[PDB]
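Take a look at the structure set out below.
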Amino acid sequence: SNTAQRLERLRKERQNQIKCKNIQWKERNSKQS
Amino acid sequence: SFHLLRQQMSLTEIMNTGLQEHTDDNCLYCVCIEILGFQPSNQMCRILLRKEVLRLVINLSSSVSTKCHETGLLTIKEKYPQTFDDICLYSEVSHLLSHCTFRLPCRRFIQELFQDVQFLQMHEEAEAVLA
Amino acid sequence: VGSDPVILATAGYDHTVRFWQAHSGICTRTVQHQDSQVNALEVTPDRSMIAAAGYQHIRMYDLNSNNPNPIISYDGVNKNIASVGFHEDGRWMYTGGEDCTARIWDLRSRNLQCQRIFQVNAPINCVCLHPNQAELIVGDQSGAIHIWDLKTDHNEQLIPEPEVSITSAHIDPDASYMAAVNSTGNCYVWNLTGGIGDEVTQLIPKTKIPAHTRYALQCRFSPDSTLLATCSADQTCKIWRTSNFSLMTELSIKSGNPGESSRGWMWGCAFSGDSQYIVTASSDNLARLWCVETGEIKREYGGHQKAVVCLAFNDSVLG
Ligand SMILES: [Zn+2]
């Protein structure tokens, strides 16, 4: 159907969207050390 | 409620009964416990997914941001395809579609993620009481 | 493939970074870099991974394999990244951002929390690392050079002249001088710390060389610490000696025709292992290979479509 095609369409890019490693900058440090 | 706490957190962050308007008179399966004689349904990881699914339904009733809410429901059906397989959740969604008002393209989007379901609980109980 | 003794990489506004070799002008690999422009790129000491930083994200690319995608990416900052660098042992990565924050990133995927944040009142342009990997230099747009020491948490503030923004700063590997340039072309040189023991971080004004009437873009030393090349906006590069700071060799790319009118600036320069051939990347959509003695170029690379404002060139330690 309509949303059935979109559901499998979204999975196609999900395979290629897990090839990148993202590291965020958390506001934590060795302040007490 | 889960609606208020959701805006300050994330779906993955929290992970690191859920039906609100669920009484024993307006459910497809729960209403047959007494009149027919069905058995009680069986089952913290899955209880936080019901609220996330439900809250996106309410936010979809305003049509302010349809694309954002529709995108959120599609991801859940991919990462957790088995969450749309409980009759009680479908009863809760169907009940909400009656009181609230939804646009036709949005209303057809709902009740369509449930097309490929089996609902084995109703089939098992109906066969036993009928035989 | 980065399995070569010497590698060369250029990037710019073309949204693609080209990998070159000094032996021939052919392009080994083309990597894709979307919706951003590369400010400055440097290779890890392990010579197996390269870093490209621009506009709030530092995309990391592989060298051993052929992957045109940013396998590793960093986020969190809200402005551009002026420059990046790595520890000699590849333990931590220090990045300078336009958001007035000079921070250090950790390369270990564990809760080490080896990251430190330094705050300044003006956006910074260049970040330099002391050869002993114990001190660090931060230069902002206010002309004030902050000497940051890793052992302590206090940084000395030195400003030669206000109202002028500095662009680059570098320290020779042999730890003999310490030079920096500003937005007017003056190249200030200070004698670095002589206290190798406790890092007394004392500085004195050695000399001033009046040159580069236009904007000064980048100044860098050489591995043998006998040469000093400073870029400029007048399409000229001058190489300075460490004996008496005289003009050793003058390099220019001007065509001599008034109809061009500064067709492209000269952004970056790099030395080789033997400090004999230098690689320059100008904003004329091409890069050239020069020689410090004959003056005339050696090879030319013209595979880019847009201007290139950054280049990375490293080879074997022996030479
Ligand atoms: Zn029920």
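Numbering, chain C: per Swiss-Prot, residues 8-326 in sequence.
Quick check of the header: electron microscopy, 3.4 Å.
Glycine too: its Cβ is placed from the backbone N, Cα and C atoms.
Swiss-Prot documents C:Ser55 to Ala as a published mutagenesis change and attaches the note Does not affect ubiquitination by the SCF(FBXW7) complex. One mutagenesis experiment catalogued in Swiss-Prot, C:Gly192 to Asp, is accompanied by this note: Abolishes interaction with MTOR. Where Swiss-Prot documents C:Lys305 to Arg as a mutagenesis experiment, the accompanying text is: Elevated assembly of mTORC2 complex; when associated with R-313. Decreased sumoylation. Where Swiss-Prot documents C:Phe320 to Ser as a mutagenesis experiment, the accompanying text is: Impairs interaction with MTOR.
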Taking Cα atoms as reference points, which of the mutagenesis positions C:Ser55, C:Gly192, C:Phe320 is nearest to C:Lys305 (mutagenesis position)?
C:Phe320
Ten-angstrom check, please: count other Cβ atoms within 10 Å of the Cβ of C:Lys305 (mutagenesis position), all chains counted.
13
Taking every protein chain in this structure into account, which of the mutagenesis positions C:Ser55, C:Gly192, C:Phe320 has the most other Cβ atoms within 10 Å of its Cβ?
C:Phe320
What is the interatomic distance between the Cα atoms of C:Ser55 (mutagenesis position) and C:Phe320 (mutagenesis position), given in whole Å?
14
Local backbone state of C:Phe320 (mutagenesis position), from DSSP in three classes:
strand
According to DSSP, which of helix, strand or coil covers C:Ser55 (mutagenesis position)?
coil
Could you measure between C:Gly192 (mutagenesis position) and C:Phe320 (mutagenesis position) for me? Cα positions, answer in whole angstrom.
25
